[PDB]
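Read through the structure below, which is laid out as structure tokens, and then see the notes.
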Amino acid sequence: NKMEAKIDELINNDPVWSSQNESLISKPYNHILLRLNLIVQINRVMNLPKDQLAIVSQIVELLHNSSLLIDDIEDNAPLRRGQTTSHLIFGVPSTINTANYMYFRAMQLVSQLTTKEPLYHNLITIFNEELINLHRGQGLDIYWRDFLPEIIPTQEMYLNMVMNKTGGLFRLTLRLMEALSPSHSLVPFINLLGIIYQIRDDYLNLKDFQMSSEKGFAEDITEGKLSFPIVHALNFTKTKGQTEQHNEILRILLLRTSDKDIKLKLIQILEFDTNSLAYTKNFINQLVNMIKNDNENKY
Amino acid sequence: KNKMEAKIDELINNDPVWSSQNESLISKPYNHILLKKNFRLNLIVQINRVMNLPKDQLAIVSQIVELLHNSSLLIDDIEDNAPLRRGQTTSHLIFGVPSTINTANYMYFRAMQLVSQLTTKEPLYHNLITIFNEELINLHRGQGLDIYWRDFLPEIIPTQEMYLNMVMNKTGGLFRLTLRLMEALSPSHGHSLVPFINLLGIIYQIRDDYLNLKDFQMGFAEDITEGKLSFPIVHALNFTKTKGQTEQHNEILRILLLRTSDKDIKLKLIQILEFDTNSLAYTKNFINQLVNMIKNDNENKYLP
Ligand SMILES: CC(C)=CCC/C(C)=C/CC/C(C)=C/COP(=O)(O)OP(=O)(O)O
Ligand SMILES: CC(C)=CCC/C(C)=C/CC/C(C)=C/COP(=O)(O)OP(=O)(O)O
Ligand SMILES: [Mg+2]
Ligand SMILES: [Mg+2]
Ligand SMILES: [Mg+2]
Ligand SMILES: [Mg+2]
């Protein structure tokens with residue numbers, strides 16, 4: 001009976017959870033803690049009170065930092081922001097759980113943006129839709145990389161995955177803001193910005209290695225990722241009939257090598273053989289021009 | 001310059017592109033575990049006898065539960081480095097850890113979208129999202145504490161109480177989630193059945209822990225390989241500690257820390273549990289006491 005009593009108290013109450021415990025499972029997340037400027041610039045247009053902007057901001061940082069914990073497991077990364085990745089320190093298991101834990105903490109902050117039922121309903125739908133999109137882009141990015149060469153994505157395919165994957169968070173922040181704006185839509189512009197952002201990340205990952213084997217590590221090659229330059233090189237070589245080059249590119253990616261000279265041979269293949277690096281640079285300026293060269297404010 | 005801008009223009013002005021083919025690719029890890037219910041759907045069907053939801057609504061709740069459950073297994077298996085799930089090879093060993101994690105997470109939000117099709121009644125919908133959000137936070141708290149104890153062993157040796165609060169959260173979360181949504185949707189229903197569903201969740205987990213050691217002794221006893229702080233183990237470790245049985249307490253710990261697949265060694269542990277601590281007999285008596293609170297609930301305190 002003393003057991004059955006202690007048990008009756010257990011089941012007739014909320015599940016117990018201390019802050020000691022909160023601390024123990026937040027380890028992976030706190031470690032990565034060791035944007036915004038953008039949210040501020042856009043708010044000049046949305047005019048959200050500071051209190052509400054703060055929450056939108058905490059929400060995005062929670063989803064973002066969490067994404068990195070996961071992406072680093074998925075991409076098998078050893079370094080983020082210059083430190084060892086959380087999963088290498090605390091393990092893949094805790095990191096997955098903590099990161100997924102944070103997704104829901106973020107969802108939980110949404111009920112603090114409003115007390116109005118209809119408005120709340122739209123913030124949840126937005127949250128849910130963009131998260132579904134983020135996983136869709138990420139899903140494809142991982143599939144192409146891991147089942148290569150089952151699928152050699154074209155430039156258009158890569159661009160759509162980028163819309164979902166990177167455009168996803170950009171759109172979630174904006175759409176939340178537009179829905180809260182007490183005050184055309186900026187989504188298209190934010191979509192373009194996300195694309196510019198992802199192709200630039202892809203680009204610099206290799207450029208900061210071709211210039212200094214101590215500026216970047218061209219980790220993307222190690223991961224075997226189908227970056228923008230890589231997608232350009234694989235299609236270019238197939239189209240120009242460069243079978244050997246096409247195949248050597250695949251081989252190097254499939255190796256998942258940390259060899260600096262092998263990574264540098266691939267970067268130079270993109271440099272002189274396929275001109276993927278020039279192509280990517282020029283593609284980035286063109287995308288930026290669409291913006292800088294918009295006097296009619298269509299963006 | 002000009003045709004490339006035309007295409008980028010079309011691209012950024014449209015919703016993100018997604019095909020049915022892409023959906024198949026992203027679902028492979030999921031559809032793979034589907035080849036594994038009429039016992040999860042059974043309890044839902046019986047409980048509806050008390051909640052009386054319109055069938056199609058009941059189907060949605062149902063679909064939501066298959067998604068969360070199945071996706072949780074995809075992740076638990078990665079998290080527990082399990083080679084087998086219900087007989088076949090786990091998805092992460094076939095499709096890889098990356099796709100598996102992502103596909104399971106993708107399903108979490110798919111399940112969340114289903115929730116907003118259970119009703120459009122603004123008030124009610126908020127209670128459904130709160131419930132969903134609340135139980136997923138709890139499930140993750142339980143899961144995180146179970147993983148922590150296992151991966152940090154022997155830093156913290158949980159007590160029985162501790163193991164039970166962890167269970168309320170972990171396993172009880174999906175049970176409560178289902179129940180609470182059903183109850184909030186109910187058109188009818190007496191006292192809340194959460195307490196009963198909580199007790200049901202505890203029985204289920206401990207039963208799971210017990211059977212995993214007992215099906216081996218009679219089941220590969222994977223829980224030993226994983227180094228999991230199960231109910232019998234939590235009992236063996238505290239019992240031995242309390243009896244100042246130093247060398248057995250340590251031998252238990254050495255074996256769990258071996259993360260071994262050696263049947264001889266897994267057996268050496270099961271025997272410490274039978275002959276030294278009697279943890280298996282003790283776990284058995286515990287499940288029985290828990291079930292008796294149900295079989296002897298003439299007052300209908302927990303039962304409907
Ligand atoms: C926002 C959110 C909750 C997302 C959940 C799904 C998820 C893990 C998305 C990945 C987000 C992302 C763009 C990571 C970095 O991309 P990358 O692969 O190029 O990695 P890098 O930043 O190191 O270049
Ligand atoms: C419901 C949901 C969305 C969950 C997501 C988070 C997650 C990984 C939950 C696992 C829940 C659970 C009790 C799994 C099995 O327990 P176990 O560790 O004893 O493993 P086993 O049941 O295979 O023996
Ligand atoms: Mg990455
Ligand atoms: Mg990535
Ligand atoms: Mg498990
Ligand atoms: Mg587990």
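The count begins at 1 with the first shown residue.
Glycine is no exception: its Cβ is also placed from the backbone N, Cα and C atoms.
As recorded in Swiss-Prot, the features of this protein are as follows:
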- B:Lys37, B:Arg40, B:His69, B:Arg86: isopentenyl diphosphate binding site (BINDING)
- B:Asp76, B:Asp80: Mg(2+) 2 binding site (BINDING)
- B:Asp76, B:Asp80: Mg(2+) 1 binding site (BINDING)
- B:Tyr108 to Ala (Swiss-Prot position 107): Reduced affinity for isopentenyl diphosphate (IPP) (MUTAGEN)
- B:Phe109 to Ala (Swiss-Prot position 108): Reduced affinity for isopentenyl diphosphate (IPP) (MUTAGEN)
- B:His140 to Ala (Swiss-Prot position 139): Reduced affinity for isopentenyl diphosphate (IPP) (MUTAGEN)
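For the isopentenyl diphosphate site, whose annotated binding residues are B:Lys37, B:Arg40, B:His69, B:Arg86, the maximal Cα to Cα separation is 15 Å.
Cβ environment of B:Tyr108 (mutagenesis position): B:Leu67, B:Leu68, B:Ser71, B:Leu136 lie under 8 Å away, each six or more residues apart in the same chain.
Filtering of the recorded positions B:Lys37, B:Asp76, B:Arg86, B:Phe109, B:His140 by Cβ separation from chain A (threshold: under 8 Å) yields B:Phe109, B:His140, ordered along the sequence. Looking at B:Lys37, B:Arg40, B:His69, B:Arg86, B:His140, the recorded positions in this record, the fewest other C-beta atoms within 10 angstroms of the C-beta turn up around B:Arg86. Listed in sequence order, the recorded positions among B:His69, B:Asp76, B:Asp80, B:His140 whose CB lies under 6 angstroms from an atom of ligand 6 come out as B:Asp76, B:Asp80. Counting every protein chain shown, the number of other Cβ atoms lying within 10 Å of the Cβ of B:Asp80 (Mg(2+) 2 binding site) is 20. Two residues, B:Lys36 and B:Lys37, bracket 2 residues absent from the model, and the distance between their Cα atoms is 8 angstrom.
When other Cβ atoms within 10 Å of the Cβ of B:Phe109 (mutagenesis position) are tallied across all protein chains shown, the result is 22. Once the 2 residues left out of the deposited model between B:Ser188 and B:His189 are set aside, the two flanking Cα atoms are found 6 Å apart. Listed in chain order, the residues near the isopentenyl diphosphate site other than B:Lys37, B:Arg40, B:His69, B:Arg86 are B:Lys36, B:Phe39, B:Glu66, B:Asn70, B:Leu73, each with its Cβ within 8 Å of the site Cβ centroid. When the recorded positions B:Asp76, B:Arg86, B:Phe109 are checked against ligand 2, B:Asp76 have a Cβ within less than 6 Å of one of its atoms. Spacing of B:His69 (isopentenyl diphosphate binding site) relative to B:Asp80 (Mg(2+) 2 binding site) is 16 Å (Cα to Cα, whole number).
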